[PDB]
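*Asks:* Dropping a structure here in structure tokens format, bear with me for questions.
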Amino acid sequence: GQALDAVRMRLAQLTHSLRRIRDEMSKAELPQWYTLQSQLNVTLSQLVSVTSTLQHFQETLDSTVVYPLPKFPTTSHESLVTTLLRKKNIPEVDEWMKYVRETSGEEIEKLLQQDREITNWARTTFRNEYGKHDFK
Amino acid sequence: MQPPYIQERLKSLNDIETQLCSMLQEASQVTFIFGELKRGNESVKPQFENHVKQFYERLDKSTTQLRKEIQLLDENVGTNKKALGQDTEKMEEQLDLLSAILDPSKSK
């Protein structure tokens, strides 16, 4: 419950930041560019923290089993239950990665290791380039 | 016109921003080339080293030259005034006009 509690508080503050950026964008007059950058960076790094913390506690979330309350009436709130129950993605993202995979399209493994060696080589090359010139 | 010193100062500054533009352009080409390098054709691999080296050497010496300019600012300290003579020069030209008026052989 502790992990889900931390997820709750962090997601609540993320939703609060979203409500903020919403009600300062809803104005008919656009504020200064710099305030928009500050709000963007803060909210976006907060989203990063959301992702990282959700990553950290996957085991606690998975272990939990969902069950409706005995006191909760489904006869009158079945629509509300179904609203939270449904999880299928929005369609546009679906065909989005479908076209993405269409465009992308032992052989695969050796290309994978070739990518490994290119990555390592590029990292070493840029380390050497940084070391070549004194930046301090 | 301005004294020459300001002229080469502004030339050096203009060179500075042109070098910055060249650095941005070379960043564009290196970002371009890395894409196909990730794609998997090794022909343009040698060009990558040259592009990276030229990009870094363009980034460094530009900042170095700008640092030299800001340093020049440090020792350049200590190194209507025209109005004080302005009326005088006006005076001069007016009398010149009178001369042109005074001589009828020069009014042609």
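Numbering, chain B: per Swiss-Prot, residues 1-79, 87-115 in sequence.
Header says: electron microscopy, 4.3 Å.
Placed from the backbone N, Cα and C atoms, the Cβ positions cover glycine too.
What Swiss-Prot records for this protein is below:
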- B:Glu17 to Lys: Results in a decrease of TFIIK and RNA polymerase II occupancies at active promoters; when associated with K-24 (MUTAGEN)
- B:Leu24 to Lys: Results in a decrease of TFIIK and RNA polymerase II occupancies at active promoters; when associated with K-17 (MUTAGEN)
- B:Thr31 to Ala: Impairs interaction with RAD3, reducing the interaction of TFIIH with the head module and consequently resulting in a reduction of RNA polymerase II CTD 'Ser-5' phosphorylation (MUTAGEN)
- B:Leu66 to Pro: Impairs interaction with SRB4/MED17, SRB6/MED22 and RAD3 (MUTAGEN)
- B:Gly92 to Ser: Impairs interaction with SRB4/MED17 (MUTAGEN)
*Asks:* Going by Cα-Cα distance, which of the mutagenesis positions (B:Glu17, B:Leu24, B:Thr31, B:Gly92) sits nearest to B:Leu66 (mutagenesis position)?
*Replies:* B:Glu17
*Asks:* Taking every protein chain shown into account, which of the mutagenesis positions B:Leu24, B:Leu66 has the largest tally of Cβ atoms within 10 Å of its Cβ?
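*Replies:* The largest 10 Å Cβ neighbour count belongs to B:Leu66.
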*Asks:* Measuring CA to CA, name the entry from the mutagenesis positions B:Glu17, B:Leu24, B:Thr31 that ends up nearest B:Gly92 (mutagenesis position).
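*Replies:* Checked the mutagenesis positions B:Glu17, B:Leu24, B:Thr31; minimum Cα distance to B:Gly92 (mutagenesis position) goes to B:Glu17.
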*Asks:* Could you state the CA-to-CA distance between B:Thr31 (mutagenesis position) and B:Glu17 (mutagenesis position) to the nearest Å?
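*Replies:* So the Cα of B:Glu17 (mutagenesis position) lies 21 Å away from that of B:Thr31 (mutagenesis position).
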*Asks:* Taking the Cβ of B:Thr31 (mutagenesis position) as the centre, count every other Cβ atom within 10 Å, in any protein chain shown.
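*Replies:* Looking across every protein chain shown, the total is 10.
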*Asks:* Express the distance between the Cα positions of B:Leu24 (mutagenesis position) and B:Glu17 (mutagenesis position) as a whole number of Å.
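*Replies:* Checking the Cα atoms of B:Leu24 (mutagenesis position) and B:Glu17 (mutagenesis position) gives a distance of 11 Å.
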